[PDB]
Protein chains: 2
Amino acid sequence: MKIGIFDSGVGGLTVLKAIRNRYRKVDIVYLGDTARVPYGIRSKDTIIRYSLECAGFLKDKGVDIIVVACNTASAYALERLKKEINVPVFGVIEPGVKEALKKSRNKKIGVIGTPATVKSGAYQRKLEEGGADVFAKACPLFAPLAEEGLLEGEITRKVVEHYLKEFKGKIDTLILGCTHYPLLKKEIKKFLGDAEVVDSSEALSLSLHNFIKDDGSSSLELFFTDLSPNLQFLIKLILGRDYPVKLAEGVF
Amino acid sequence: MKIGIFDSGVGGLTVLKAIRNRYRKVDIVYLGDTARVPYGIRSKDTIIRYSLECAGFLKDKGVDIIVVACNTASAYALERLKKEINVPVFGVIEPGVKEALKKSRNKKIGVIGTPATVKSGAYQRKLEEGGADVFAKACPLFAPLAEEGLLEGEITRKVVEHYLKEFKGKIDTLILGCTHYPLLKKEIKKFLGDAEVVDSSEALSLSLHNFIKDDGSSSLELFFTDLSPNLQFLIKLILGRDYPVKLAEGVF
Ligand SMILES: NC(=O)CC[C@@H](N)C(=O)O
Ligand SMILES: NC(=O)CC[C@@H](N)C(=O)O
């Protein structure tokens with residue numbers, strides 16, 4: 001069968017790797033909407049229109065299911081997607097909430113997400129409806145202004161502290177909605193102390209087991225709506241080798 | 001006297017601190033053009049028009065000299081600024097080149113700069129006219145697409161390696177035009193091995209000694225063209241305390 005996967009960037013290539021490795025024969029089409037790259041800032045409805053278009057493009061590429069590996073899109077576009085694309089649609093939020101609810105002990109769990117994903121309340125609601133005291137904070141948006149220059153040393157593990165304030169000693173499991181410097185993973189586990197961090201990518205990939213008929217030609221096709229700067233090198237580093245990419249709407 | 005300092009962001013607050021500390025009485029007006037925050041991408045002439053406007057705003061605020069702490073602006077706008085603002089204008093490139101030329105031993109020196117600053121050839125020319133074999137590379141622009149998630153561990157010190165390839169064992173001094181994850185400072189010195197990294201901020205601040213009449217009321221005024229998200233917190237962390245900021249063109 002053929003799996004379609006989309007994301008606003010190259011982050012979805014992680015989930016895509018989990019899947020390709022677990023589902024050996026399955027065919028895969030990837031769409032990274034690099035042309036509109038900063039999704040997480042835009043309004044709910046723009047997130048929805050963008051998603052509908054990328055999911056429509058994957059559908060017209062003959063795919064059987066659609067995995068939206070983007071937190072923000074998953075948070076606002078899932079319903080609309082399911083209702084308009086006539087295929088099974090899967091997001092990265094529910095397998096993470098499940099994995100969080102499961103892995104916890106004290107049911108006090110934190111979520112570091114994009115200001116737009118944190119704003120939807122999707123994780124919050126889903127965690128609470130699982131009997132959880134949720135501690136959620138938005139991704140710190142620093143790079144636009146400042147560089148990792150000021151933000152190095154003192155200030156890096158002072159921004160962490162201040163940001164993961166409420167989490168201090170109440171949570172034991174964390175959903176890493178998204179990490180952006182200085183709130184990297186190694187920096188946050190060292191402040192929170194060793195906590196069980198959800199692997200949303202393995203949870204998602206694993207989660208499609210019942211829907212996936214593990215059959216096909218192991219084909220992979222990469223598509224992006226903007227052939228951005230170092231994208232071609234990012235691919236070689238995430239997938240392990242060089243994979244040829246196409247501009248979404250080229251030969252088609 | 002009054003010193004005007006501008007930057008596209010909050011990075012100039014570092015130079016501003018060096019200056020305030022070295023020139024105890026000097027008055028200071030700061031303008032961060034946060035509204036148009038990603039300068040380093042825009043064309044030369046747009047960089048020049050933007051600069052002219054910020055320098056004009058500082059001039060109309062009665063300042064005596066203007067420090068452009070931005071590499072990109074310094075690289076393309078200095079001439080035009082001097083020619084149109086009737087005051088002494090100082091950039092961050094020449095004090096760094098001087099400090100590089102001086103500190104070297106083998107006159108083989110590298111420059112990690114923004115794609116636009118690296119493109120101007122300003123450092124290159126100035127280093128070469130000082131008898132230097134320059135090794136320059138542009139800042140890797142990753143955050144738009146990818147997050148520091150993929151880029152953590154293996155890939156962080158693999159992007160470094162690949163990027164600081166030509167520098168390997170030929171340079172002994174580096175001008176850190178600008179650092180953006182994963183090419184942080186601690187990550188780059190560990191690959192290049194211990195090399196003498198130029199402190200462009202202390203070089204610039206020190207460099208204004210002959211022009212500065214160390215007199216005034218030690219006043220500080222912060223202005224930004226966009227009262228961005230976590231800007232107010234970035235200030236408390238760089239300067240050490242809370243400083244009230246104004247929107248450029250508010251009360252004026
Ligand atoms: N794989 C991911 O972490 C996706 C993150 C992305 N959904 C975000 O909101 O930043
Ligand atoms: N202080 C600085 O490093 C300024 C850097 C800034 N000029 C840049 O080009 O990114």
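Any Cβ shown, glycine's included, is placed from N, Cα and C.
As recorded in Swiss-Prot:
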type: MUTAGEN; residues: A:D7 to S; note: Strongly reduced catalytic activity
type: BINDING; residues: A:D7, A:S8, A:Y39, A:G40, A:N71, A:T72, A:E147, A:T179, A:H180; note: substrate binding site
type: ACT_SITE; residues: A:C70; note: active site, proton donor/acceptor
type: MUTAGEN; residues: A:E147 to N; note: Strongly reduced catalytic activity
type: ACT_SITE; residues: A:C178; note: active site, proton donor/acceptor
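In this view, the densest Cβ surroundings among the active-site residues A:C70, A:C178 belong to A:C70, judged by other Cβ atoms lying within 10 Å. Within the set of recorded positions A:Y39, A:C70, A:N71, A:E147, A:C178, A:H180, A:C70, A:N71, A:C178 have a CB atom less than 6 Å from some atom of ligand 1. A:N71 (substrate binding site) sits 9 Å from A:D7 (mutagenesis position), counting Cα to Cα. With A:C70 (active site, proton donor/acceptor) as the anchor, the candidate recorded positions are A:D7, A:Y39, A:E147, A:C178, and the one with the nearest CA is A:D7. Taking 8 Å as the upper bound (exclusive) on CB-CB distance to chain B, the recorded positions A:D7, A:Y39, A:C70, A:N71, A:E147 give A:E147 in sequence order.
Contacts of A:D7 (mutagenesis position) defined by a Cβ separation under 8 A and a same-chain sequence distance of 6+ are given as A:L13, A:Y30, A:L31, A:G32, A:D33, A:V68, A:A69, A:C70, A:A73, in order along the sequence. When the recorded positions A:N71, A:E147 are compared by the number of other C-beta atoms lying within 10 angstroms of their own C-beta, A:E147 comes out lowest.
Rounded to a whole number, the C-alpha distance linking A:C178 (active site, proton donor/acceptor) with A:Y39 (substrate binding site) is 13 angstrom. DSSP assigns A:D7 (mutagenesis position) to a strand in the three-state reduction. Secondary structure from DSSP puts A:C178 (active site, proton donor/acceptor) in coil. Overall, the recorded substrate-binding residues A:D7, A:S8, A:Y39, A:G40, A:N71, A:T72, A:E147, A:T179, A:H180 cover a maximum inter-Cα distance of 25 Å.
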